[PDB]
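Worksheet: one structure, shown below.
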Amino acid sequence: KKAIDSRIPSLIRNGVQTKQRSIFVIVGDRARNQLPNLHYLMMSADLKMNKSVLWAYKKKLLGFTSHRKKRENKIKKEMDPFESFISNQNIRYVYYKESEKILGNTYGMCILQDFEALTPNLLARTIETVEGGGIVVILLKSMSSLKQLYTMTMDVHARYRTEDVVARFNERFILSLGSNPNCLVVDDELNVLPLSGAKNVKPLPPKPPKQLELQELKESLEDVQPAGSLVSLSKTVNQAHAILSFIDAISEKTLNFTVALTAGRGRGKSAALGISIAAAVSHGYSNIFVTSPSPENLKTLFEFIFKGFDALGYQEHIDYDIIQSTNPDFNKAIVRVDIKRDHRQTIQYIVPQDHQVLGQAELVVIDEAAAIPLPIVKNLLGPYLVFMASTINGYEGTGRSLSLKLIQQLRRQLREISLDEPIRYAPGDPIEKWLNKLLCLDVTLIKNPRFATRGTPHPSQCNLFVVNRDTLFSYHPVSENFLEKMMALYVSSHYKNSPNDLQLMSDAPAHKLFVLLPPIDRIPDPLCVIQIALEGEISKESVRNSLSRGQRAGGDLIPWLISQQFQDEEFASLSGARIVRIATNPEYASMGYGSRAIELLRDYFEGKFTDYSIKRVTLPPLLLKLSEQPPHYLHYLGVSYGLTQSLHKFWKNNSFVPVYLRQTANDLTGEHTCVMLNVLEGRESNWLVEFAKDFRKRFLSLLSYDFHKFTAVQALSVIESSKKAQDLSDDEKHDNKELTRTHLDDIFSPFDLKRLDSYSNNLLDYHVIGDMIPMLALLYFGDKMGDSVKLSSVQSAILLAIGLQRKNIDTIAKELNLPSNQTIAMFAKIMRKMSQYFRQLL
Amino acid sequence: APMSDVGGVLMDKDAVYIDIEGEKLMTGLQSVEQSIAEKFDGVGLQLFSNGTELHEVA
RNA sequence: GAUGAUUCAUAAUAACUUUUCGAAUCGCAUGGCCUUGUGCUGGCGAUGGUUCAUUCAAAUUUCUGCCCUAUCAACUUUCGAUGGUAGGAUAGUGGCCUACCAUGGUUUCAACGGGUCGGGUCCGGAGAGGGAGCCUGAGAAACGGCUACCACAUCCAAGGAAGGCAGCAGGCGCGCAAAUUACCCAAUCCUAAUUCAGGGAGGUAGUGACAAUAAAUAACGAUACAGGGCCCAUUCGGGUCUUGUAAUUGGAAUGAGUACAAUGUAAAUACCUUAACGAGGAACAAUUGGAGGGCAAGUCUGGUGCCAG
RNA sequence: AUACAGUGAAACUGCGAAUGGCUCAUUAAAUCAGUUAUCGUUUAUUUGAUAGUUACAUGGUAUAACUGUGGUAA
């Protein structure tokens, strides 16, 4: 009989008493045999804890099958404790890929079988399901995984490295665990390994303020119906306050008022909204609208509305009636609730697109506003009471500063509400905080006063510097503070950001990090951060190595995409680089920092400026300068972005040329993806020109198919950007050909020409040139008309839109803010020029 | 059975009393005295290749 | 040729067949010849195969066969009844079923209806989620299998998966009570590519005042000390003589038991036999029932002391 | 034992599993007891009889067991 180290029982008991979760890392082949004992220490600690256990594994379980019937048969062909546990307890087994299924359920435990396959999303997705007083176990059984730990302890600098993935995320995890006060690293013999941060854990004395502040609130409002019944349902002080604020908005009755509710996942927003919706019902609000990307997501909200209805004394089938959808796609989701108490009141679901119906709306509730395109939500912001809920780091969600970007747009009276306390466990649980440091999820951009005192640096003075990934991710205090700052700049600028990208920027070799630092004269504060990935022949060697492993790693989108559209073998060979992300601080937006950085970036790989690996079984400088490291030989620079006028304006000014536009708008943004290229000086450029003309011909025909939503001015821009590509080519080899008389004859009959002249003479009516406009737009924007015919931007937009995007003329009047009659007038002026042009040819 | 020993674990009063290359690595790691954070404190990081070693963030 | 009796047996002719069958098999031995080639010719079995008969059976089928009955006189014909013809099917006869035709069939000698497991441990008869349809086999409408269905119910990662014995024992049915979920195929039989494999067929053992048979729990002396003991009789009384011990004491006999064993048995228990130990309170301490006494500084109750209950 | 020769897991073939055991709800010539026929039938097996009408040996038109790669919670 062996006595367990007093640290293990003390920490578990401390967590249960404080309702704080803890981490254990077990190293050893027999580690599984320790898992049974550890749980029993819980159930001894508290019997009220949830018994369900989450088991996550990659492909295989460790030496057992989860099929009972087999397990008896395997036994057939006395037990150890281990199988006793797998028998009696409720264990839910999970493939790492299918982490989405687990997002809702609660578990006393999560067991992470395979450390090497750990990912940020999977790690974030598992732990938050653990309840207060719960425990997280990570099983470090792999011999190599043991090797790294030993190297880490002997020295914090030298990194063990096996024979392309650097896997850097796995060790920063290790060092971060050592920082955690509630993490213990242990062997299969229950010996507390001193690498843990939980070294001086002492048993707390035997036995929360938030419940006191929540309890007291409930009695004080008990007499105040309908508030008392509704506030009773609240689980946290913030949740009650949010409900009270919603009631205040409901009482104010101001139809220019917007309420913004921001919280992390699991903080009970839908309960607050569902309760608030019930409050408006009892208050007397008649027409209720609710909108979400899909009605299926609103099931929780509708459920919590009915619980509020139960709290308010409303009864099903007498006071209110529930209507569910008949469409199989929404799976019988609730669409409408009709309420008959004291007058006809209606709660109905609407698709976000159908904003026209909201003219009669007295309130709309926008759930998960992060998931709806920005154009749609602004249309949804009508003259009525608005409740908006947006998730931060929940589901896909959106970047933090996008939530802010909505706020500065609101800067219509707006009310902001934030729910910080979780409803599942004690506030300030260490693991969530320890998560937060590692994944940098809650990093917040901070305005730097020093910039203001010395002023904003003029772009020329700013100098670009390369950043060493090894030294960044060494978990040094200085390095980390730089990580948060750059990550703060990361999450802000761009629309959407998943948690896995942190692993991507670190471990994948082709990814390189550039930052536009301010001129040197304290930890430097990034002004712009640039991350590049090398794609081309350079990546082929790594891909073949991935093929040898059997597990193809990543993808060359652009060698692939360009291959599919044009089937050019040369590009697959051509080495190049793609800017995954340009991050510039929104507050210093429009000062040209980004344009300066890409210019320096453009110069660096052109050679105008012409070992730091950590020891493999003192650290190199954090950042490296352009001269100090030789650039790779590159042929081109590429980019990914959804077509926005600001971005497309940003790119075109920086001499990139579009090559492809996706017909299918991305569902999550509603936006079409672009790939836009630029050829470096001294390297062959003709092939760019060949695609740009094709894409132009592609784009003009596809204007109406799916791009008809695009504005004509936006359309005119991208052709202009494509037209710049031929200007890059001084060569006279590839050229437009003017129309021959024979070709003109084929495209238009003589009767066609005669009627056109009538219009130039004003003798015939507009609609009778329905058909010829598109070809004419094809001919002119094909440049077939030649130097003879030219038009200004607005006229080109008008002709492009009618001919190719295919609107009626009146629609153009609104877009160009021109009254309809003049739009006809300019069009006729446009018509006369080519009616003239055809004549001289004749 | 709380008082009785179930499996191989027995608790009396507040004490739980249980039944039970890398091994060179665990015992050596078991002997580690100074913490990771204490190890970091002595180390300063050269931000710049030629710059001074910055130890603590302000 | 055969039978009491044949379109029976058997033979022949002409064709027919999605039509057969008439050893492309195995073990053991290696003889007799010669024309020395491993040339010819060969011994005993096994497993196969057509038809007939025999055996194992099955299926229909003839006549006879103890209840009260008319306060049960009509019963079938009301989806074949009685019969004939032809067809289908069956292993075949056959209203067994189909197409046409005839109007019949039982019955006051009791039809029809009503009331009340068989015969002699043996021979028979019947049945094992509900119902319907199929499956192989000589023998089944199989306690086996399959399809769809109606219910029950088990698991799941929720995507599916699968499930049906009072035979042997052991249980529930009360809140009140009863033999072991034992051992073996050694016997007698039964199935198989078979001496040898198996069989909860069976056998062996375990429990018990349901019943039935036999008998232990003592047998034999010596001494001492006293004079009453017993029978009949309502009555008074009468009649008879070796008795009593609530006394002491002696040496023999052996069973339950405990057991060296052997025997017994598939093995084992038990039975029988048999070394050593094994009795005076032979405390090695069977019961059940019935008829009477008598005793207190004791207690209760009615009275005509000292009584009566 | 230079085809193998021994026994022999597994698998393919052959035979059997309609025997035996158990309970009595039903039905008054219904089975049943005796009795008769099958010239009106089928019958594994047993037993006895019984077939003169490329070949010094054909094919996979063949695969199991077996080797090896996998999926599934099963």
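The first residue you see is number 1, and the count goes up from there.
Placement of Cβ uses the backbone N, Cα and C atoms for every residue, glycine included.
Annotated features in Swiss-Prot:
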BINDING   A:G266, A:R267, A:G268, A:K269, A:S270, A:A271, A:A272, A:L273, A:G274, A:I275, A:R424  ATP binding site
MUTAGEN   A:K269 to A (Swiss-Prot position 289)  Reduces 18S rRNA acetylation by 80% and tRNA acetylation by 47%
MUTAGEN   A:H494 to A (Swiss-Prot position 545)  Total loss of 18S rRNA acetylation and tRNA acetylation
MUTAGEN   A:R581 to A (Swiss-Prot position 637)  Total loss of 18S rRNA acetylation and tRNA acetylation
BINDING   A:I582, A:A583, A:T584, A:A589, A:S590, A:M591, A:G592, A:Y593, A:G594, A:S595, A:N653  acetyl-CoA binding site
Per 10 Å Cβ neighbour count, which of the binding-site residues A:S270, A:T584, A:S590, A:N653 ranks highest? A:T584
State the three-class DSSP label for A:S270 (ATP binding site), counting H, G and I as helix, E and B as strand, and everything else as coil. helix
Which is it, of A:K269, A:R424, A:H494, A:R581: the one of these recorded positions whose Cβ has the most other Cβ atoms within 10 Å? A:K269
Using DSSP, would you call A:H494 (mutagenesis position) helix, strand or coil? coil
Using a 10 angstroms cut-off on Cβ to Cβ distances, just flag whichever of A:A272, A:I582 is the loneliest among these binding-site residues. A:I582
Measure from the CA atom of A:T584 (acetyl-CoA binding site) to the CA atom of A:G268 (ATP binding site) and give the result in Å, rounded to a whole number. 33
Filter the recorded positions A:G266, A:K269, A:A272, A:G274 down to the ones within 10 angstroms of A:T584 (acetyl-CoA binding site), Cα to Cα, kept in sequence order. none
Spatial neighbour of A:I582 (acetyl-CoA binding site) that is closest, considering only the binding-site residues A:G266, A:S270, A:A272 and their CA atoms: A:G266
Quick check for the class: what is the C-alpha distance, in angstrom and rounded, between A:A272 (ATP binding site) and A:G592 (acetyl-CoA binding site)? 43
For the C-alpha pair, I'd like the distance in angstrom between A:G592 (acetyl-CoA binding site) and A:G274 (ATP binding site), rounded off. 45
Using Cα positions only, nearest of the binding-site residues to A:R581 (mutagenesis position) (A:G266, A:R424, A:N653): A:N653
Sequence gap of 6 or more, Cβ distance under 8 Å: name the residues on the same chain that satisfy this around A:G274 (ATP binding site), in order along the sequence. A:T300, A:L301, A:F302, A:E303, A:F304, A:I305, A:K307, A:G308
Sort out the sequence-distant neighbours of A:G266 (ATP binding site) for me: same chain, 6+ apart, CB within less than 8 Å of its CB, listed by position. A:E128, A:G394, A:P422, A:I423, A:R424
Looking only at Cβ atoms, how many others are within 10 Å of the one on A:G594 (acetyl-CoA binding site)? 22
